[PDB]
Amino acid sequence: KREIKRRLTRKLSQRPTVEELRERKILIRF
Amino acid sequence: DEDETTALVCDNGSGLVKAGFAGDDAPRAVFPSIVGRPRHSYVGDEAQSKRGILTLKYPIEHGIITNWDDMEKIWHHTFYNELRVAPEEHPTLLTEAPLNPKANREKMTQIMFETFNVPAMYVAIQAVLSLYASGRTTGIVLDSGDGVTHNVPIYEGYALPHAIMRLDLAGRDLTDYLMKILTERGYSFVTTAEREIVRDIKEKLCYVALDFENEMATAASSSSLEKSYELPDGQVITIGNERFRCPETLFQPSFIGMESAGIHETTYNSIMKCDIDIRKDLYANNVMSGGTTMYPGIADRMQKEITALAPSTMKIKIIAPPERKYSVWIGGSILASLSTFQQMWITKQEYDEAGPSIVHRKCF
Ligand SMILES: Nc1ncnc2c1ncn2[C@@H]1O[C@H](COP(=O)(O)OP(=O)(O)OP(=O)(O)O)[C@@H](O)[C@H]1O
Ligand SMILES: C/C1=C/C(=O)O[C@@H]2C[C@@H](CC[C@H](C)/C=C\CC1)O[C@@](O)([C@@H]1CSC(=O)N1)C2
Ligand SMILES: [Mg+2]
């Protein structure tokens, strides 16, 4: 029941920066 | 213990408010998003109970808060009556619809601090919370509620706004359509109270066909799919192909005269607006959330339709948990109770310094 919290904590801690996501054209502001 | 270490989570739906305490598995309070004022104030179930002396309004339209005075009444009711808390004692997470305007999220922030004196707060996108509820930070969410349906692609926790799709076909429109097609079968439903009866019929008896044309043929070949339903006055009506024609509208919006592609195609369109590098990740993590995704058969239908649109070798997974009617709220409960999220709240001290616009640099 709480495995989800462990997983989310880990994934959120490992996330790339917004800058990286923009450089990869994943986030596209314009 | 509902103490000062416990955050609150409020999901502001067009139809239902879901509210409760972060860390709980389910919302403590679920009530209609309505406010009643004297004919010629009360909130939620009490407003409905006193409908004979009140006029009722929905403060949230297609997922967007539009009547702010009534929304403050809803929030006051939520804290004082439903949850029995002092909002000044709890960080408070509010939800917002995808693409919620800047001014709207600023006003939500302003009200929480200036009216309710919360010590901290955050505004999260509903679809992102649903993804989090499944333990994921990447995927594409189909969130279909009472007032609006969205396809929201999300990568590493960030919604990708350029690729978000909005469809103003959702549960309330499906109820209205069921009223129409039941009327065709002989059974007249038109008034506000009758619409509530039909909403109940929809929730209890409707389903999504895997193969619509084959299901129509099955319904015509015998009475095997027919169901009886007793109205409040004791009359018993029969429902047949209306059971699946109603939610078929999600896949064929032309049923109600809308030109939009159906939810499978909007899912595909949203994916195709995202970079090809994350494509496999989106197809492998299609999360369905919201009350209008509760139809039996809808996950299998989506699996089939997405399979038909995607490349032949693409791995497709539809995630549609039994708890998905509350997964926005549940995702909020999870997020707001994580130790590593505590640094993310907008604090009252930060708000004091920066004002409402701080929401754009803290919440996304
Ligand atoms: N078992 C069910 N089958 C079909 N529809 C259902 C079922 N249960 C609830 N619904 C519908 O889901 C809707 C409510 O869902 P939900 O609480 O996700 O919406 P909301 O968050 O208030 O709305 P929105 O997100 O569109 O602003 C109602 O239209 C309701 O009739
Ligand atoms: C039982 C519960 C279901 C619901 O989803 O309720 C929400 C909120 C509700 C508000 C009016 C109603 C008279 C009040 C109480 C119903 C609340 O309107 C809805 O029923 C509307 C009207 S019919 C349609 O399916 N959605 C959805
Ligand atoms: Mg919702």
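Note that chain A carries Swiss-Prot numbering, so the residues on display, from first to last, are 493-522.
Keep in mind that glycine also has a Cβ here, set from the backbone N, Cα and C atoms.
Record note (Swiss-Prot), mutagenesis A:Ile496 to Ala: Reduces affinity for actin. The unchanged residue is displayed. In the three-state DSSP assignment, the secondary structure recorded for A:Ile496 (mutagenesis position) is helix. If you take the C-beta of A:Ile496 (mutagenesis position) and look for same-chain residues 6 or more apart in sequence within under 8 angstroms, you find none.
Around A:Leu500 (mutagenesis position), no same-chain residue at least 6 positions away in sequence has a Cβ under 8 Å from its Cβ. Under its mutagenesis entries, Swiss-Prot includes A:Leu500 to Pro with the note: Does not rescue cortical neuron migration defects in PHACTR1 knocked-down mice.
Looking at Swiss-Prot, the entry for mutagenesis of A:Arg507 to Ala says: Constitutively nuclear; when associated with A-431 and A-469. Strongly reduced affinity for actin. Within 10 Å of the C-beta of A:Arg507 (mutagenesis position) there are 15 other C-beta atoms, taking all protein chains into account.
The Cβ of A:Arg516 (mutagenesis position) lies under 8 Å from the Cβ of no residue that sits 6+ residues away along the same chain. Looking at Swiss-Prot, you'll find the mutagenesis A:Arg516 to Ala noted as follows: Reduces affinity for actin.
With a cut-off of 8 Å between CB atoms and residues at least 6 apart in sequence, the same chain places nothing near A:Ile518 (mutagenesis position). One mutagenesis experiment catalogued in Swiss-Prot, A:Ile518 to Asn, is accompanied by this note: Does not rescue cortical neuron migration defects in PHACTR1 knocked-down mice.
According to Swiss-Prot, the experimentally introduced change A:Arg521 to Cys is described as follows: Does not rescue cortical neuron migration defects in PHACTR1 knocked-down mice. A:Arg521 (mutagenesis position) is surrounded by 7 other CB atoms, counting those within 10 A of its CB over all protein chains shown. A:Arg521 (mutagenesis position) falls outside any helix or strand according to DSSP and counts as coil.
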Distance [Cα-Cα, Å, rounded] between A:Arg521 (mutagenesis position) and A:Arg507 (mutagenesis position):
19
